[PDB]
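All remarks here apply to the structure that follows.
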Amino acid sequence: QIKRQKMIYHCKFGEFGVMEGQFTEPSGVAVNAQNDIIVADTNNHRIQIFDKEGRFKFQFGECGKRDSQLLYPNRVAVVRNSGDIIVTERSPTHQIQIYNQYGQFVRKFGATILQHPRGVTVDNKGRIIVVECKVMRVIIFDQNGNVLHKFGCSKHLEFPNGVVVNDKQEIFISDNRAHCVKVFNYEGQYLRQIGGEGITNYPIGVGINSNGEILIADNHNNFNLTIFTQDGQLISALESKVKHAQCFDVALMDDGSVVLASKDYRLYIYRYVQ
RNA sequence: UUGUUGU
């Protein structure tokens, strides 16, 4: 058994509700280049943007099925070099909507292709990667909504709930029921495993930081954060002080921090390096 | 509209 440094959060915001700064269901969280916190407020049909200190900035998306209208947004990603926000809509829309940094509509696509989007992210070539649970599929789009890659992996995925990529076309997916992160390439080849049972049980998300370290997040008792090299060599392991409710999503921030979206309708900002 | 686990 491995020894974990203790970690605590230094910021916390949000509460149940329907007004600014309030959440019905904070299903997805993403961080942009100025470390704003973008939240998918699913049952409120809106995306909410805060600064790195939980301060509400603005919001966009009203109920509906046409342009400039979100129904059930569950996950978000950010195009870092543009500020654009990538939104995935749950059933019955099952599609992707792209908004700019100002919350204005750009385009939407993928409704005839997506079914169960459970994680989304963007690579350095601007390509959008989506992972789907229940059916176990990875689909990769360009910014214009053209499908570039599609592959199933029901043989290798039990419960995919998060995704990031590096600069080498490798895809890192957290598998909640495999208790690890599984690595694939864009062609669908199953490369390797990072983490495992006993060290990263029931992961709830995965991240990659500026050092190119793979962070696996779980909530199997405390809120645990296990940090690996891209090979799977263990670097660092941490556990929180508090115990949390169910957790939706995690997102990394510039200065060695993680945003943790909880069932208790509050986002918690942990720091994993002093 | 919604597959985490921690009875």
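Chain A residue numbers are taken from Swiss-Prot; in order, the displayed residues are 758-1031.
Heads up, header says this was done by X-ray crystallography, 2.6 Å.
Note that Cβ sites are derived from N, Cα and C of the backbone, with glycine treated the same way.
Over all protein chains present, the Cβ of A:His802 (mutagenesis position) has 17 other Cβ atoms lying within 10 Å. DSSP assigns A:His802 (mutagenesis position) to coil in the three-state reduction, outside any helix or strand. For the mutagenesis of A:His802 to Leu, Swiss-Prot gives this note: In bratfs3; induces production of tumor-like neoplasms in the larval brain. Disrupts interaction with nanos and pum. The structure shown keeps the original residue.
Counting only residues at least six positions away in the same chain, the Cβ atoms of A:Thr799, A:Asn800, A:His802, A:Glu846, A:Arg847, A:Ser848, A:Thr850 sit under 8 Å from the Cβ of A:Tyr829 (mutagenesis position). As a published mutagenesis entry, A:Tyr829 to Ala appears in Swiss-Prot alongside the note: Disrupts recruitment by pum.
Quoted from Swiss-Prot, the note attached to the mutagenesis of A:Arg847 to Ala states: Disrupts recruitment by pum.
Swiss-Prot lists A:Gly860 to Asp among its mutagenesis entries, and the accompanying note reads: In bratts1; induces production of tumor-like neoplasms in the larval brain. Disrupts interaction with nanos and pum. Around the Cβ of A:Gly860 (mutagenesis position), 18 further Cβ atoms fall within 10 Å across all displayed protein chains.
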